[PDB]
Structure formats: C-alpha cells, structure tokens
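J.: Structure in structure tokens, see below.
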Amino acid sequence: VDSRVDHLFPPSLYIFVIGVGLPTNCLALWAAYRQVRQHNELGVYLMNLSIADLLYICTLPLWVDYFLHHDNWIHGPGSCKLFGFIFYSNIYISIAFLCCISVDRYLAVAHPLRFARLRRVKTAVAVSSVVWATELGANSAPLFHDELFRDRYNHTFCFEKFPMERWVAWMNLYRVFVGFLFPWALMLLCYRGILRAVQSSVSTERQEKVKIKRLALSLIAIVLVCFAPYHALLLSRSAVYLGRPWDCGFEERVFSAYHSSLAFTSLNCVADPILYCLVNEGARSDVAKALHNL
C-alpha cells in the first residue's frame, strides 16, 4: 500500500503515442490492404499488427485518465475488465504478429523456391485467426477474476493490485517468458537467417546489404528498447513475491519506475508503422498515392 509519482510521464507519453500512432497505423493498415489486394500475404499480417495497434491506441484514453486522475478509475467495474484487457493484451498481439511477419519474410528469402502453400492470402488469414484466438484465450485469465481493488490511500486501482495476488504473479511469468522472449527469439533467429541469406546474393550491391542490415538490426533492437524495462521489472517484481509474499518490500520504491516502464512500452505502436510501412520506398509510394487520392 505505497504510492508514488506517476502522473506526468505516462500521462503525456500516451498523448504523444496516440497523436502520432493513430495516423501512422491507419496508413500502415491501408498499405497492408494494398499489399493484400496484390495477392501478397505480407499485407495480411500487417493488417493484423495494425489492428492491434489501433485497438491499443483507441483504448489508451481510459489509462491516460487513469493516470491523470491520480490512479482514479471512476469508469466503473465493467469497463476495467474490457479496456484493461485490450490495453494489457495488445502488446502480445503485436509481438505475435511481428514474429509472424519475420517468419514470413524468412521463408520468402532463405527459401524462395519452396513452401509455396504456406505463403498465400488464405493461409495468412488462417494463421491470423489462429493467433488472435489463441492469444486472447491465453490472456483471458484476468477476465473472470473481478478486480475490485481499493485501498486506504485514495486509489481506485483499475486492473492493478499492490501487492500481486496468487494468480497475477504466475500470470506475469507467462506474460514475460511466453509473450516477450519467445516471439523475440523467433524474430531474432528469422532476421539473422535473412541477413545470412543476403551475403550470397550476387545481384545486390554491397551497399544494399548494409542497408538491409541496418533495418534487420533496428527491427529487433526497437523491441528491446520498448519492452525490456517493463518485462524485466515485471519479472523482478513477481520473483520478489514468491520468495516472500507477505512483505511489501520491493514494491515500495520500484512502483514509480514500474509505471514508467509500463508507459514506455507504448512506443512499439508508433515504431511498428514506421519500420513496416514508411522506411520502405515502395510502400511509401502507395501511401503517398493514398494521400493523393483525397
């Protein structure tokens, strides 16, 4: 039952994220659709990443007023189960679909002559549906459990509880080791293979190989820069519990840094549209044509 200062950094970082990430993700979704209309399957995964980003962005204002009102959620019991679910599961949706994009690219570069069936529009939408269903189902655990967390320090605690309960900590261990590192490991392996397949390209000039290297490094470094503080803090905070649950010891001071690492996670919603629909020259041409059709 200890409170800190988390009312200026997250509250305005979310403002920046919303204001920059609604239009970029709308454009990314349009470019994804135009990729789909050309019988290219990458647009499907791009749509499924952009829709997650859009849901996160449109459910952010509940939390900008959750933090700006000084941890006060006067938006009711029912709302916290839904908007909180979206806000706490879009990161996992997004990382899963980023992993899908990386795996799709790897099969299309390292093995350009094989796996024809796995690279189609119908297969892409089937995999997309499977990923959405499985991720929502495995994040379903904090739905039934009615939060109803109030304390004697003028809080309201929408979806958050200090200290963690039994189920929240074991949920957080999954939320880290299966929702962050495993998709990250697959992403890194896939892009290392993609860069491995380019040194044997006679066609591409050495300048283009380094130009590909910079993107393939940024795409997996931004994941660290956006997610690693949050998940390292979550893992540490949970590991303190299971060794000594009754002591509100570590949760006393790392609270403010934990909320800051929660807010800072929300940059991998303006980062994704950039790296996946604006750095590319061809996709930017389609985006310009779209902006030139209005």
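Numbers in chain A track Swiss-Prot; the residues on display, in order, are 13-306.
Quick reminder: no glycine exception, Cβ is built from N, Cα and C everywhere.
One entry in Swiss-Prot concerns the mutagenesis experiment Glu53 to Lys. Its note says: Decreased proton-induced G-protein coupled receptor activity. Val121 to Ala appears in Swiss-Prot as a published mutagenesis result, with the remark: Decreased proton-induced G-protein coupled receptor activity. Among the mutagenesis experiments that Swiss-Prot reports, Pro124 to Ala is described with the note: Decreased proton-induced G-protein coupled receptor activity.
Help me understand the surroundings of these features in the structure.
T.: The Cβ of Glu53 (mutagenesis position) has 21 other Cβ atoms within 10 Å, all protein chains considered.
Under the three-state DSSP scheme, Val121 (mutagenesis position) falls in the helix class.
Residue environment of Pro124 (mutagenesis position) contains 10 other Cβ atoms, counted within 10 Å of its Cβ in all protein chains.
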J.: Rounded to a whole angstrom, what is the C-alpha distance between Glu53 (mutagenesis position) and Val121 (mutagenesis position)?
T.: 14
J.: Give the number of CB atoms, excluding that of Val121 (mutagenesis position) itself, located within 10 Å of its CB.
T.: 18
J.: Reduce the DSSP letter at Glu53 (mutagenesis position) to three states and note it down.
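T.: DSSP call for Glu53 (mutagenesis position): coil, neither helix nor strand.
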